[PDB]
Structures are given as structure tokens and as C-alpha cells.
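Asks: Just dropping this structure here.
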Amino acid sequence: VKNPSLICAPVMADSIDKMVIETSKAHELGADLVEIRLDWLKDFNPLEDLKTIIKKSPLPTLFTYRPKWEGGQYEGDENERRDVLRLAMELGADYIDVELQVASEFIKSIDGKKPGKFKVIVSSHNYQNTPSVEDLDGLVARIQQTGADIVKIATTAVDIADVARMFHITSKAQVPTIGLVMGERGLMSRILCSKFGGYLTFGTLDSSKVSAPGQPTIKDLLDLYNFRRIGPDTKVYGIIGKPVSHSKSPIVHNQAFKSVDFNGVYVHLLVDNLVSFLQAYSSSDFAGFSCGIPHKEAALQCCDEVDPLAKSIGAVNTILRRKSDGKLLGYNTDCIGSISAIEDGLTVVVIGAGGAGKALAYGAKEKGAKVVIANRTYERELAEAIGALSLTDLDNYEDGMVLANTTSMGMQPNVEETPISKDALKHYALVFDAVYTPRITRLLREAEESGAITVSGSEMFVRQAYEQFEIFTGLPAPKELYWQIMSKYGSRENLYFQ
Ligand SMILES: O=C(O)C1=C[C@@H](O)[C@@H](O)[C@H](O)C1
């Protein structure tokens, strides 16, 4: 429905003068409007403070005076609360937000008294779940019947599949609709508004000033997710994982897509259940995915066709949806990225026997030295299907060999977790850690103190990523670009996108 989505910045400073500065920062960062959260002001003088904000804000203003019974801070008399919103209207507000619960009464109170530019948002907040399309439809119709100018519905993501229902609502409701799904599993709903008809999304001045769970920053919407480039035809890609908030795949693929003017967007996909995820997002809108822990093996099963390298590895880390028939094709770029990063570093000990361990184990037997796996669960086979070692024993273990961590051990926030004792590294000449967040794991740090050769996970991450770009876009992998993107935009640590 109609225009690209606006970016609204929530303004929650507890004093009038600080809110003024926040509206200025909102303007500097690129926000399109501000939501003035009046219920967050510590000492409020409505006529005075309202006049101040409207006079000084460089951006159009949306006033919200959220009561405690709708998730806000305001307590006290209800008519006084409404008096303030009407006051904001007659003082020159661009919008007010009024709760569905009181919306009929309130809109009646201003009938024939609205200024010309003024729109009334009527909102409903669901902190439990995301209702069925049938129940959302009825919600939309109820909000319309109050006389709302704009419909606002926030729901809660119990599973990421919930987001498809909200997209269906914003895409097809014939009324300007703000439709958002809260929580980390709902984050995709906040990014893709301009493709699915959303009127507005909330982006924060920074990650500390969140007004409801899941909101990204304005800067990430604009510069990381390329918000202004997203449109109805943009194809959606993403990193399927659990956890997923550490992933820098959205940073690199969005920069590459933008650099080559490819009409795609890459988001985080926090997926609990891989089967239901793929079923829920089967349309052509969702053109490909990357697959991380713990879904690499299940993805191989969910794919209709499987590349031989991935077939014979047992795991899929890249899913392409073929436009012809909607068919899911599965590839593996972990092998080449891992092995080639190690070869450039210069008997193989592979920590972990999940999808990433399978790809590295497979690759190593293919070229140079075919050797031994170590997993938490000892009995992870793979040392047989390729040519084992219980995790508790791996420290107790040649002088100048190799070791390759492919588990999540050491990944943020577990920065002091390491898969093996420092003293046991004396037996190793190269240590590779697929973990790239942080860049310097405890394992890699201690491995270097042990005088060994350290190849970081970023060497593997960038390599496997430009191979996925090639699969995703059908365009030649722009290797130099991806290194340059990772160097300039993927260097900061302790980043959580959630
Ligand atoms: O962190 C990430 O985004 C990923 C890491 C690796 O598992 C890759 O196999 C996956 O494709 C992307």
C-alpha cells in the first residue's frame, strides 16, 4: 500500500530540553519523523512543553501519551491524558497516537476540529502473540471503524513464521497501516516495510533508546539494511541460524548488493524450526538463504536438489530458490572457504562434527592429510565416513600439526571459552577457528602465544560469503570487494543485531 515506509525515531528523554536535542539528533541521523513519548517526561507542563517541542523539532511530530494499561508510563486521570493529545493536535502536531480502546470516544471529541495536515493514528499493541489472519483482519476493521486515519498494529513474535501474517496485512489492507512484530524473531518485520506496504517503522537513536523489543537503530536501517533501496520487487535473502544476532552476513551481502546495484536485501533469520520456516516463506519473495548452526544438516534434507559437493558432505550452508519452479537447491561453500583459508595459512584435528565440521573434515581428506575429528559427543561417525576422539580427551594428545575449531565455542558472548587447553597447543603448527565474532578468540590468542600459525575465521567467512553472493546473484564473485567490505564495515566487535 502506497508510499515507501517512513522511519520514525522514538523520543523518550525524561526532560523537555533533552527531548529537543533528541529530535535534532533524529534529524541528523536521517529519521523522517519523531514519536514524542510524552509518558516518559518526568515533569510535564503540557501547554508550554508541547509548544516548545513543536516549535523546535526539525522533524514532523507524532505525539504519544501512552497509559500504563497499554504498556506505557502514564498514570492518572484519563480525560487529562486526552486533553493533552487534543492540545498537541490544536498546537500543530503532525500526528497523534490514540489507543484503540478509547479511540471512538476520542475521535468523536475532535470531529470537525482537526487541522488540515493532521492525521490520527489509532494503535493496538499485542504483547502475547501474533494472531491469525482472521483475527488481524477483525482488528484492522475495528480500528478503521473508530475513524482512524492510519491503522497501527504491533504484535509479538513467538516464532519467526508469525511475521508473514503481518506482511500479508500491511501488503493488502486498503488503509495506511503501520504493522510491526516485536521481539528478535520479529525483527524482519521492521526492516522490510517498504517491500510489503508498511507505512512506518521505528528506528532508534542508538541501541540503548529502545521503545519496544527488536527495534534497530536508524543508522543500521539506512546504512546496513539499505532501507531506502527496499521496494516491492526487492528479493529477500538472509542468514538462517540460532543464534543469529552475531552474524555479519547482513553487513557484507547488503554492501555487495548495493555496490553492484542488485535488487536484493539480506536480513537476520532467527529460526527455531527449519521446516516450518521454509514452508512459511516459500514465495518468490524469498530468493535464497545462508544456513548456520544448527540448521546446516536439516537444510540438506529440506532441499529438493543438492549440489554434489554438498551431497557428499552431508550439509547445506547455501539455499537458492529457483525462480522456474520455486524449487530449493542446496550448495556448500563452507568447504572451499575453510580449506583455502587454511592452505593460505601455510594432519588435521577437527573440533566439532556439525555441518561446518563435516565440510572441513570432508575437504581435508580430499587434499593433503586425512585425519581425526573431535566432538562433544564422542561418537560423531565422520572419522569413519572420511578416514575419532572424545572432547574431554582432546587436550591429552606429533609437534607441528593443525587444529580446526568449527563449533560455537569462543563465540561472543563466550569470549573466555576455548575448545582446548593452552598447553595442548604446543603440539600444533596451525590453528584455525571458524568463529569470527570475536575476531581474536581465546583459542586464537593462546594459539599465537604458543607460537603457532593462526588463521582467523574471517578468512573463512569472507571466502564462503562471496561464493554465496555468486550463487545468490548469478554475478561473478567480487572477491576484492568483499575483503574491502569486511575490512571497512565488518571490523567492530560485540555487535548484536536483535
Ligand atoms: O555467521 C554467518 O553469517 C555464517 C557463518 C557460517 O556458518 C556460514 O556457513 C554461513 O553461511 C554464514
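Every residue number used here counts from 1 along the chain in the order it is shown.
Cβ from N, Cα, C; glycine included.
Annotations for this protein, taken from Swiss-Prot, read as follows:
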- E35, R37, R66, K152, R190, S211, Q215: 3-dehydroshikimate binding site (BINDING)
- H125: active site, proton acceptor (ACT_SITE)
- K152: active site, schiff-base intermediate with substrate (ACT_SITE)
- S249 to A (Swiss-Prot position 338): 10-fold decrease in activity, and 9-fold decrease in substrate affinity (MUTAGEN)
- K296 to A (Swiss-Prot position 385): Strongly reduced shikimate dehydrogenase activity, but minor change in substrate affinity (MUTAGEN)
- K296 to N (Swiss-Prot position 385): Strongly reduced shikimate dehydrogenase activity, but no change in substrate affinity (MUTAGEN)
- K296: active site, for shikimate dehydrogenase activity (ACT_SITE)
- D334 to A (Swiss-Prot position 423): Loss of shikimate dehydrogenase activity (MUTAGEN)
- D334 to N (Swiss-Prot position 423): Reduced shikimate dehydrogenase activity, but no change in substrate affinity (MUTAGEN)
- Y436 to F or A (Swiss-Prot position 550): 100-fold decrease in activity, and 2-fold decrease in substrate affinity (MUTAGEN)
Asks: Can you tell which of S211, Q215, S249 has the most other C-beta atoms within 10 Å, given these are the recorded positions?
Replies: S249
Asks: Out of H125, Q215, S249, the recorded positions in the record, which is closest to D334 (mutagenesis position) when you go by Cα distance?
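Replies: The smallest Cα gap between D334 (mutagenesis position) and any of the recorded positions is with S249.
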Asks: So, in DSSP terms, is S211 (3-dehydroshikimate binding site) helix, strand, or coil?
Replies: coil
Asks: Cα distance, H125 (active site, proton acceptor) to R37 (3-dehydroshikimate binding site), nearest Å?
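Replies: That separation, Cα to Cα, works out to 15 Å.
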Asks: Given a 10 Å Cβ-Cβ cut-off, pick out the one of the recorded positions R37, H125, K296 that has the most other Cβ atoms nearby.
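Replies: It comes out as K296.
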Asks: Around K152 (3-dehydroshikimate binding site), which residues of its chain at least 6 apart sit with Cβ under 8 Å of its Cβ?
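Replies: Correct list: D97, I121, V122, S123, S124, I143, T177, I178, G179.
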Asks: Once near-sequence residues are set aside, which residues in the chain of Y436 (mutagenesis position), 6 or more away, have Cβ atoms under 8 Å from its Cβ?
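Replies: The answer is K248, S456, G457, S458, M460, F461.
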Asks: Report, as a whole number of Å, the distance between the Cα atoms of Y397 and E398, which flank a stretch of 2 unmodelled residues in this deposited structure.
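Replies: Across the gap, the Cα atoms of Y397 and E398 sit 9 Å apart.
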Asks: Consider only the mutagenesis positions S249, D334, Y436: which of them have a Cβ under 6 Å from an atom of ligand 1? Write none if no residue does.
Replies: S249, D334
